[PDB]
Structures are given as structure tokens and as C-alpha cells.
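**Student:** Provided herewith is a single structure, encoded as C-alpha cells, for subsequent inquiry.
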Amino acid sequence: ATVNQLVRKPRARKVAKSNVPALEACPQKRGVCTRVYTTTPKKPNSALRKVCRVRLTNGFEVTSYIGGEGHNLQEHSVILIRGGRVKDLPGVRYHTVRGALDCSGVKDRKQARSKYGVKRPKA
Amino acid sequence: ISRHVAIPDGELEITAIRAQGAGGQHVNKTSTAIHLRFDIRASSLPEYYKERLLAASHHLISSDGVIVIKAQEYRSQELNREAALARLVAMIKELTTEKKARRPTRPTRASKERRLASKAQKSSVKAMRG
Amino acid sequence: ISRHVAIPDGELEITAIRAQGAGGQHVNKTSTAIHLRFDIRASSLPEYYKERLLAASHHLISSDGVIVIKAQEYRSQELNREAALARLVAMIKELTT
RNA sequence: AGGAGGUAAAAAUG
RNA sequence: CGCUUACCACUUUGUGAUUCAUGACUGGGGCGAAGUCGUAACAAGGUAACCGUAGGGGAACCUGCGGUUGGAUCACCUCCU
RNA sequence: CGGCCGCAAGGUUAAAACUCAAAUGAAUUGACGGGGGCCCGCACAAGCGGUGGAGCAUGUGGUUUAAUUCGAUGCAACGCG
RNA sequence: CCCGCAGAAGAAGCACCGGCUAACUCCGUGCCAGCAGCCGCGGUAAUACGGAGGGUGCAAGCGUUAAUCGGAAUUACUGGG
């Protein structure tokens, strides 16, 4: 027990690290989305995945994978982001939401159509 | 391939001004033969390179592009001409080397070893329900 | 200042001959559309470039200086020639400048 | 069965 | 009323502490890539290795000093009782 | 990094960002040792007759050519298909 | 709030289906396009990528993201080494 060592050094309520260094408790953040590129994944896979660096409006210069098909962004193209990582590209811990003021969705993705901010086809 | 130095005569203004340094009274009276260049950007003619010779910073060329080379080593005016004529070639052609490098790099022999590998790890994920 | 020209010589072989590598059964018999060239050595580029490129262990060349370049990653022959020609532009000046 | 003593040469790399 | 002493906020100035961004350039770390050459380390890895300290060196590392086992190896041949 | 100590090399105290989803302990198994034991085989020792040297027949490589068909090409290919 | 008209008329989509964790086949492209919280799926026969059929969960709400707690006896006085 060593209660005398505990009466001096208390039980440390260890604060864990955050997986989202954007801002405190922010659901989303607006990014200046700069320098579009496409790089290769790690040992699990191999592909040509479209990604983009994010100049954040809170000051950060982070990276984010572009999960989608339709390329509706360029040099600037200020978009929004949602948390979460891809687990296959060493370095990215964000996602480019396909439903921002700037970035729209991709057409004809019927199965689970709310994905990629795709507008539901009434046809 | 076919290399013959042009450097247009009647297009280059050569200015002979006095020198600098030590050496007695000889160096300050008849050392005006020393040369200083004058190569304006208006005598370009490649249309794309001369502006790339002006934008990228380097010496011998100011903020306007009137390229000057004040050569102070020789005693004759003759040697000042050719020595200053070589550096103009040695600056411009050296700086116009805008390397058409290339790219890229995409794994082509990684996935001939990486591919069979992970699929063989499927037996590693069989430690469960049957 | 010094007019340097990267002019295409006439002493180079533009012959649509066999490609070199793999590809199943088409690579062993027919093999067309790949510009495998030869830059005849005893010709122009007046001795300054000829033996200058020969005193260097290099790929895609002969032992005599009749440079054999392979142009593979292009679909049309207009671009395959560009793959062959543009390589030689960079290739000879690589062992020159 | 205990016990003492004696005994031997180098040779790299996939 | 007017004048004046003392106290005081603000401002200005001199000289420091501390803290936050940014800084050409430069070093160390990780990752992918795995192009290069090495094949250290692991069977005693073909020189057993690890720790501390010092020097050397293109790289893994090498060598001297001391310590630990988180290291091996114990047959025949000759002879004797 | 700062503090402290030291002549110096450094020592002590002691983080973070970032990055991976593994790192590690125990004992189990095959393999190798110029490791040992025990044991076998023309392995050696004890002898006999051959190859290699000469010519000839045949096969392969290399070379050459309009083609010298192709495959096998350490033991276990080369009088092989 | 009550009485009458009252054509079912005007009133259902969202996620997911390899396992974790309820639910299956086919087609198209071939470690390419892409998916995911974790292990991972995709090398011309994909129950994991895209679509279609069907199914499961929930419901005027359903998923995603972020934050707190429990899970976590991974700060253990209760209650660890």
C-alpha cells in the first residue's frame, strides 16, 4: 500500500492524448486546403490515393486524406473537416468532408447515399 | 550539338571605367581600360529565358536587368574585353539551366512481395470461430 | 550571348523495330511500335561527343556508340518517337554537360 | 568403485 | 474662491527578468520507400555477447581496461593404478 | 531545455510534439557448430582395376552460320529425352 | 376540448450485412478505382470496393465527428505490482 508515499504523491489522474489536434472539442473546422497531391500507402496496401494538406483557420498546417471520387477542390478551395484517421497512410488523422461549402459529393453512389454528402436522387 | 558563341556585336554596350586597388600611380591615371558591362534585358530574343534571367536573383545583374561586369585584374583593354565577354556567357547560360528534372516513384516490386505476404497472414486471423 | 541549338540530327535510326523486355508471347515474335533506335557512331557530332560518351559505362547504348534507346510508356507513335527523341536529347548532353 | 595424471591442426565467402 | 504640501492612476524614458510567435540556415528523430552497397547482430554467426569508460572509423561497428552470464565446449589418442 | 556539480569528457533531476498497434517475458520445436557421445554405408584404412596423358565414337558449352530444333544444364544435367 | 364532412386521401426513410456484432447471393473493375473504429478486404471468380436483389437494426428520427464517464482492477483508500 505505502500510504505515506500516497499521502505525499497522490493518484495521478493521467490525461490522455488527443487524436484531433485541430482545436479543443471542435466537431468541425474550416481549412484553407492547399497543395493538392497523391501519395502511396504503407505495408498493408498499395494504391494512388488522393490527399491534400490543410492550412487551418485556427492556425494549423495539417494533412488530410480525400476520401472520395469527385475532385471539386484546388489550390485554395476552403472546406470543412471531420475527425478520424485512415489507418493506412502514416501521418493523416483527419478527413475531407464531401459536403462542405466548397466540396460537394459524387453523383451515382446509391447504396448508403447519405455518405459523401451526396444529394438524394428523387428519380 | 551546334555550338558557336554569338554575343552580338553592336548589341552590347561596353563601358571602360577606371580600376581599383593598389599598385602605384600607374593604377589611377591610365587604368581606365578596365571594363564594366551593360547588357540590357531589351536585347533578349528567346522570349522566355531572359525574364527567367531577371526574376531569379544573382549578382552582375541589378533589379532592372542591365547586366554589368566590372572586371578589375588586367592592365590592357584587350584582356578586359574577352574576360568580361566570357563571364556574360558564364552567367547567362549557367543561370538559364532550368532543369527539366522529372518524377515519380510508384511501388512496382514492393507489391510482388508485399502482396503475397499479407494474404498469407490470413491464417494468422483464423484464431477464432469455426 | 551564345546560341546553343538542340537540333535533331539526320544520323539517327528511326526504325520501328522490336521491343525489349517481357509481355507474354507478343514480345518474343512480333514486337512492333517500340522505337528502338541507333545513333550511328562514326558520323557527326564531330568527335567531341562520340568518344566522350563511350568512356562511361552506360545503359541503353552500344559498346561502339550507336546508342540503342527503348521508348515504351507511350500509346501513339507520335509520342513514342517523342519518348525516343526526347530521351536522346537528355541522354547525350548527360555525358556531355 | 574411488582417485591421480595425460590428451587435440589453420583454413574466407553465399 | 484662489494658492500650495503629500498620496495616486495614466503616459513617457532608461535598464533587466520572463514568456509567446517568427527566423535564412543547420542538427537529431520517425515514417514510407525499400535505389545503393555493406551482411554488423542471430548456430560459438565463422572474432561469444552485453554494460560502463576512452580512442579510432564510409556505415553497421572495431580495439584497449574492468565487470556479468542475459555463453559455448568436456571425446578419443598416449600412459598409469 | 532549465537548475545543480565538474578542469574536461560529462553526471544528476527530467519532458513534449510526433509515430506504430504492437514491444516484451516464459518455455516448446526443427536447423547448424572447425561441439561431444553411440552407430551405419567401399567414408577412410588394406588391395585390385580404370579416368586424367594418345587416338577414336558420342553428348554439352562456346563459336560460327540462312538454321546449326528444343528442353534438361551442383549431388539427382553431359551414351540424357 | 367536442360534433360533422373525411376521397386512405396529405404523412418513411437512415445505417449495416467477414468476424467483433443481428443479416446473403450475383454482376462490373482487377493490390488499379476505393473502404474502415480494430484485425484487415481488393493479385479475372471480392459474403468487406461500386451497383442490383433480399435481409437485419431503428424510427420522425437515423448515422458521422467531437467531449465526459464506465468498459479500464490500464493510478488499484475501496481495489494492482
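For chain C, we keep the numbers from Swiss-Prot: what you see runs 4-100, in order.
Backbone N, Cα and C define each Cβ position, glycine as well.
Sharing the record's features from Swiss-Prot:
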| type | residues | note |
| --- | --- | --- |
| MUTAGEN | C:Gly27 to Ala | Decrease in activity |
| MUTAGEN | C:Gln28 to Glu | Decrease in activity |
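What's the neighbourhood like for these features in this structure?
**Tutor:** A 10 Å cutoff on Cβ-Cβ distances gives C:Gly27 (mutagenesis position) a total of 6 other Cβ atoms nearby, all chains included.
Annotation for C:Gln28 (mutagenesis position): no spatial neighbours, criterion Cβ-Cβ under 8 Å with sequence separation of six or more. DSSP classifies C:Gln28 (mutagenesis position) as coil under the three-state reduction.
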